[PDB]
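**Student:** What follows is a structure written as structure tokens; I'll ask about it next.
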Protein chains: 2
Amino acid sequence: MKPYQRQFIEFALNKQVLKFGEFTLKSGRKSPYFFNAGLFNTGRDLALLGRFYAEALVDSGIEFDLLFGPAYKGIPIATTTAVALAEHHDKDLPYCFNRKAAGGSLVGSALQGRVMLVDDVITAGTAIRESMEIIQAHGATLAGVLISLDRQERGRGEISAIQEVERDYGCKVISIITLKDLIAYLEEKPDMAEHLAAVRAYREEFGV
Amino acid sequence: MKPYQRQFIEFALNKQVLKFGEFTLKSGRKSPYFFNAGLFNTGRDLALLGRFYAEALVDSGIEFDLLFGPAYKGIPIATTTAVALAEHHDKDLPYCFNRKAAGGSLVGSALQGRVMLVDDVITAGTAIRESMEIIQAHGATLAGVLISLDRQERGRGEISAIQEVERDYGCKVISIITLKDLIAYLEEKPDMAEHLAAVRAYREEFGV
Ligand SMILES: O=C(O)c1cc(=O)[nH]c(=O)n1[C@@H]1O[C@H](COP(=O)(O)O)[C@@H](O)[C@H]1O
Ligand SMILES: O=C(O)c1cc(=O)[nH]c(=O)n1[C@@H]1O[C@H](COP(=O)(O)O)[C@@H](O)[C@H]1O
């Protein structure tokens, strides 16, 4: 666990973006925890959020030339990560995004070179295959996918979605927290035991 | 002319977002200058851009509860203005935006209370009437419209678009530069004389 990961969880908790209960995923499973980046609905949330993203980006070491935000749910993030990156790390990079309009119609820079794709959480090895249609549809390569939370569980097969993503676009997914950190984290909060025993239990059944 | 307006022009120039030549507006007129916020395609541009917006916001004194970014061209701005506002002024505000999808489907906070709408440049007393459909379609009032550049010229009538906007949504449009500052600015650059005599000439024919 690296520090920014520690405050992220925290950041994430207080926000309630990270919640402990009894959810029912889009898959039909019944996870004990849910992560919902949508609850980042304010300036500061956005401000911080992009501070975490830039770190994991930076602290990753992958190389990329350009940020890319998918659809709608990508725009606020790619914009914030872009500002974090220049205010905070002195990295000046070009962002753009795609117009989901009855076409590609990118908004912002080129779509030239090594795209770094950015999003919130992959569950269903999804829009990436749309998103990544564009990138590959304009003669730019894909460098990777930066996300918030790797739920680290099984899909319909033995592997996970992230894994499938790595396994299909010859790309590398980076990400801020993972299940593992999530647990690691609960081990320090003695009074999160109930959530622990539970997420501990869960990863057993489904953890990849 | 207030300082941030001075660096904005500058910022705007070096960027070439502000260009001096011979354009032909969407109206059919032949302006001597063009402003094209689209050339803000990088992290820093976005970073700065939202620093200017927050100022004019702040330095305005209007009150609002929430930021609002229209369509696509609004998302990167409302996101940046939101971060500026919290990093820089300690104003924590809730942003959201609208999903242009075959509906309202806002993305982010409420659409509750006093919206502050944010955009790049109004020319054709436009999407505001779409944008402002939403706001008024959800029981939020409109506090205003914050923009970059008031071109300060005539529409089909004696008044300008901004004026018509004020004149139709009982709202107040704020904005960073105006033609006037634009000129004021050229008066200090002795070797911008040609652009001066020209934009001076232009405002005469069309200036409101
Ligand atoms: O249902 C889940 O898989 C899910 C787990 C989780 O930990 N977080 C989470 O965001 N999700 C869902 O993942 C969605 C976004 O991801 P994609 O299918 O990759 O677009 C959602 O509708 C979330 O609710
Ligand atoms: O054609 C113009 O009116 C125009 C003048 C100008 O100074 N800046 C400018 O952005 N425009 C146009 O205004 C558009 C965006 O404004 P709305 O019609 O309010 O959406 C554009 O397509 C610009 O090119």
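Every residue number used here counts from 1 along the chain in the order it is shown.
Recorded method is X-ray crystallography, 2.6 Å.
Just so you know, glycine gets a Cβ as well, placed from its N, Cα and C.
Pulled these from Swiss-Prot:
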type: BINDING; residues: A:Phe34, A:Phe35, A:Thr123, A:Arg151; note: orotate binding site
type: MUTAGEN; residues: A:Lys19 to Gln; note: No loss of activity
type: MUTAGEN; residues: A:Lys26 to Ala or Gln; note: Reduced activity
type: MUTAGEN; residues: A:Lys73 to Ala or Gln; note: Significant loss of activity
type: MUTAGEN; residues: A:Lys100 to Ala; note: Reduced activity
type: MUTAGEN; residues: A:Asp119 to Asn (Swiss-Prot position 124); note: Loss of activity
type: MUTAGEN; residues: A:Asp120 to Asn (Swiss-Prot position 125); note: Loss of activity
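Burial and contacts for the listed features, if you can.
**Tutor:** Within 10 Å of the Cβ of A:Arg151 (orotate binding site) there are 26 other Cβ atoms, across all protein chains.
Within 10 Å of the C-beta of A:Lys19 (mutagenesis position) we count 16 further C-beta atoms, all protein chains included.
According to its DSSP assignment, A:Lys26 (mutagenesis position) is coil. For A:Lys26 (mutagenesis position), the same-chain residues 6+ apart in sequence whose C-beta sits under 8 angstroms from its C-beta are A:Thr123, A:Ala124.
Long-range Cβ proximity for A:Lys73 (mutagenesis position), meaning a same-chain Cβ under 8 A and a gap of 6 or more residues, is found for A:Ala37, A:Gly38, A:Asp119, A:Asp120.
Around the Cβ of A:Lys100 (mutagenesis position), the number of neighbouring Cβ atoms within 10 Å comes to 17.
Look at A:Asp119 (mutagenesis position): DSSP puts it in coil. Packing around A:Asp119 (mutagenesis position) is summarised by its Cβ count: 24 other Cβ atoms lie within 10 angstroms of its Cβ, all protein chains included.
When Cβ atoms from all protein chains are considered, those within 10 Å of A:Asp120 (mutagenesis position) total 20, not counting its own.
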**Student:** Which ones, of the recorded positions A:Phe34, A:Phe35, A:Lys100, A:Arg151, have a Cα no more than 10 Å from the Cα of A:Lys19 (mutagenesis position)?
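**Tutor:** Among A:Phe34, A:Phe35, A:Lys100, A:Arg151, the ones whose Cα sits within 10 Å of that of A:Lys19 (mutagenesis position) are A:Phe34, A:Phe35.
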**Student:** Can you tell which of the binding-site residues (A:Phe34, A:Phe35) has the fewest other C-beta atoms within 10 angstroms of its C-beta?
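**Tutor:** Per-residue Cβ counts within 10 Å for the binding-site residues A:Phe34, A:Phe35 bottom out at A:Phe34.
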**Student:** Once you note that 5 residues are missing between A:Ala102 and A:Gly103, how far is one Cα from the other in Å?
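**Tutor:** Flanking Cα atoms, separation 6 Å.
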**Student:** From the binding-site residues A:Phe34, A:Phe35, A:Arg151, pick the residue whose C-alpha lies nearest to the C-alpha of A:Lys100 (mutagenesis position).
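**Tutor:** Of all the candidates listed, A:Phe35 is nearest in space.
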**Student:** Under a threshold of 6 Å between Cβ and any atom of ligand 1, which of the recorded positions A:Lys26, A:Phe35, A:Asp119, A:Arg151 are retained?
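**Tutor:** Cβ < 6 Å from ligand 1, in sequence order: A:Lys26, A:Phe35, A:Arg151.
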**Student:** Within 10 Å of the Cβ of A:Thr123 (orotate binding site), how many other Cβ atoms can you find? Include all protein chains, please.
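**Tutor:** Cβ-Cβ neighbours of A:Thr123 (orotate binding site) within 10 Å number 17.
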**Student:** Would you give the longest CA-CA distance, in whole angstrom, between residues of A:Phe34, A:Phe35, A:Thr123, A:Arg151, the set recorded as binding orotate?
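**Tutor:** Per the listed residues, the maximum Cα distance equals 12 Å.
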